[PDB]
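Beneath this line is the structure, given in structure tokens, with notes to follow.
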Amino acid sequence: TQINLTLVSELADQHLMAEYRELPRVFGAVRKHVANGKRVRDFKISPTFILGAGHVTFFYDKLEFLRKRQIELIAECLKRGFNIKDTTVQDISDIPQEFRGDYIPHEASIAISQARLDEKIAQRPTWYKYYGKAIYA
């Protein structure tokens, strides 16, 4: 799965939908972890936002930043007139306070995230739309 740091409102319709669908899976992985007896202390959580290998684990003690972003991904899907059937944030008050930390990206973290979206696009842009328009060349 992938988590972005960019303004959801600038997300290509396809990126908006995928994130929407994927972000929440982070909540379920942590529920699973906590049911096997794992705590934040048991994970290699990078000090800095990354893309490769420990990308998702990076958000394991940042579920509160994820929750607020979920809220934003739903609002942007309705705003565009997408028919999404899940319009409510996930209740994660059941997860121990330790994993529900916030987060605030540095413009340099964000830039990392923008370039990955940006190069996905340019791969084959006829495949991406913004509010169902092909503005990507």
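In order, the residues displayed for chain A correspond to 2-138 in Swiss-Prot numbering, which applies throughout.
If you check the header, you will see the structure was determined by X-ray crystallography, 2.2 Å.
Yeah, the Cβs are placed from backbone N, Cα and C, and that goes for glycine too.
If you look up Swiss-Prot, you'll see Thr2 marked as active site, nucleophile, on the strength of experimental evidence. Swiss-Prot gives this note for the published mutagenesis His16 to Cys: 40% decrease in enzymatic activity. The note that Swiss-Prot attaches to the published mutagenesis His16 to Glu is: 50% decrease in enzymatic activity. Here the residue is the original one, while Swiss-Prot reports the published mutagenesis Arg22 to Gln with the comment Almost complete loss of DNA glycosylase activity. The feature active site, proton acceptor is assigned by Swiss-Prot to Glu23, with experimental evidence given as support. Looking at Swiss-Prot, you'll find the mutagenesis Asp87 to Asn noted as follows: 20% decrease in DNA glycosylase activity. One mutagenesis experiment named in Swiss-Prot is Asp87 to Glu, and its note says No effect on DNA glycosylase activity. Among the mutagenesis experiments that Swiss-Prot reports, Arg117 to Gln is described with the note: 60% decrease in DNA glycosylase activity.
The DSSP secondary structure for the residue listed as 'active site, nucleophile' is coil.
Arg22 (mutagenesis position) carries a helical DSSP state (H, G or I).
When secondary structure is read from DSSP and collapsed to three states, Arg117 (mutagenesis position) falls in the helix class.
In terms of local Cβ density within 10 Å, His16 ranks first among the mutagenesis positions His16, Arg22, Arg117. Cα of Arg22 (mutagenesis position) to Cα of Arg117 (mutagenesis position): a span of 18 Å. For the pair formed by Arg117 (mutagenesis position) and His16 (mutagenesis position), distance between Cα atoms is given as 11 Å, rounded to the nearest Å.
Listed recorded positions: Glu23, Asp87. The one with the lowest count of other Cβ atoms within 10 Å of its Cβ is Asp87.
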